[PDB]
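Quick notes on the structure that follows.
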Amino acid sequence: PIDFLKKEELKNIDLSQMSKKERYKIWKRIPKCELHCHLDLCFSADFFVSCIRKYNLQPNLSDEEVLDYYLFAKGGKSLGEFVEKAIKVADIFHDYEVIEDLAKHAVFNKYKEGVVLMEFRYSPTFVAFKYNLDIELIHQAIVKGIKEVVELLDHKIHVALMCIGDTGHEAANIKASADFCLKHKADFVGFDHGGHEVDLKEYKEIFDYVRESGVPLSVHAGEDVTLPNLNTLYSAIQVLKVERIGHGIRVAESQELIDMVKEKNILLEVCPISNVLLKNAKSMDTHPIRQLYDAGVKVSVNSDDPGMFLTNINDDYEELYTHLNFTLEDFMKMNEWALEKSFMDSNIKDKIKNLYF
Ligand SMILES: CSC[C@H]1O[C@@H](n2cnc3c2N=CNC[C@H]3O)[C@H](O)[C@@H]1O
Ligand SMILES: [Zn+2]
């Protein structure tokens, strides 16, 4: 099915001749390596509404109202308002069946979008808390859902998992999450922190234990523009010794951090639309990915939470092309960096490079 663009062919495409719908056929055929996407918040509008109606969760609400009430598609005030609506959305984590269904839906849609390498991340405590589910059984449902789809797809998309410890919901427990990550070392390729952006320095020992056991780190940092300084970024880099940074857009505010990230070969996982919708960037026109890219910082393109925003990865490419003048060449380059920085087994990484790059 998917006829992926090859580096050789990029000179033959003239995007300026195409309508938006048309450019979408081009974005889909970019062989995409996506590093930053929350599985637990990865769904289409049709899937989300089906889940609400399945459990008769909002019988007083029309479809439009459900989406408005639960999601962030029209954006909101801050990372802070985001966390509060994420909590409502956990209304869908009703049982292990819907969770396995979600994993299947999410993998299948990434495949249809032209994603070839997909690292999903999820927070066990976030999925479990609402209906007090068992995290072992949650993780089994997700694993089984993923394996079913990839095998059905004759492994045309390669998928791995990262574990998230988080801050912001009632059952949040970073240590529990790290222990769980290590117990399932076999399934998890990385460990992350999300939710409220805190300075993770105070969890140094937990992150050192994870990292030293052989599980690399990529934490959310340098996202929230309401924080008074860049302490969280310094801690991620110097204390947690991360290999990648979720967002990292505030690196753009500091010449010293730009130098440090280049010097340390750290990649920033940029989620452009997420940044605009949470007001961490004024507009796509002024998004720091442009400045970061031009300064020599390694960056990749990510969707973050397709369910909360009601977008998919190809929306992010469209925005980058349209508002910030990125080229097909840039996109192939960012995707190869992302493959290079991926936490997946290197044999798998070799195949993908052979196949697409
Ligand atoms: C404490 S609830 C917020 C939850 O939603 C997750 N999250 C989803 N999208 C993002 C999240 N966390 C932090 N920054 C905003 C965005 O990247 C986070 O991992 C956490 O699991
Ligand atoms: Zn994220």
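Chain A is numbered as in Swiss-Prot, which gives 7-363 for the residues shown.
Heads up, the Cβ atoms here are built off N, Cα and C, so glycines get one too.
Positions annotated as Zn(2+) binding site by Swiss-Prot: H42, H44, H226, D310. For the recorded site, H44 (Zn(2+) binding site), the DSSP three-state label reads strand. Taking a C-beta cut-off of under 8 angstroms and a sequence separation of 6 or more, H44 (Zn(2+) binding site) has the following same-chain neighbours: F126, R127, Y128, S129, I170, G200, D310, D311.
Long-range neighbours of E229 (purine D-ribonucleoside binding site) (same chain, six or more residues apart, CB within less than 8 Å of its CB): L85, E203, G252, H253, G254, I255, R256, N281, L284, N286. According to DSSP, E229 (purine D-ribonucleoside binding site) is assigned to coil rather than to any helix or strand. Taken from Swiss-Prot, the feature purine D-ribonucleoside binding site applies to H44, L45, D46, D172, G201, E229, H253, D310.
In sequence order, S129, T131, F132, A178, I180, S183, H199, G200, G201 are the residues near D172 (mutagenesis position), counting only same-chain partners six or more apart with C-beta under 8 A. Here Swiss-Prot notes a mutagenesis experiment, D172 to A, with the remark: Loss of S-methyl-5'-thioadenosine deaminase activity. Slight decrease in adenosine deaminase activity.
Per Swiss-Prot, mutagenesis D172 to E is noted as: Loss of S-methyl-5'-thioadenosine deaminase activity. Slight decrease in adenosine deaminase activity.
Cα to Cα, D46 (purine D-ribonucleoside binding site) and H226 (Zn(2+) binding site) are separated by 16 Å.
Among the recorded positions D172, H253, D310, the residues whose Cβ lies under 6 Å from any atom of ligand 2 are, in sequence order, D310. The separation of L45 (purine D-ribonucleoside binding site) from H226 (Zn(2+) binding site), Cα to Cα, is 15 Å. Within 8 Å of the centroid defined by the CB atoms of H42, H44, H226, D310, the record's Zn(2+) site, lie the Cβ atoms of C43, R127, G200, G252, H253, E275, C277, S280, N308, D311, excluding the listed residues themselves.
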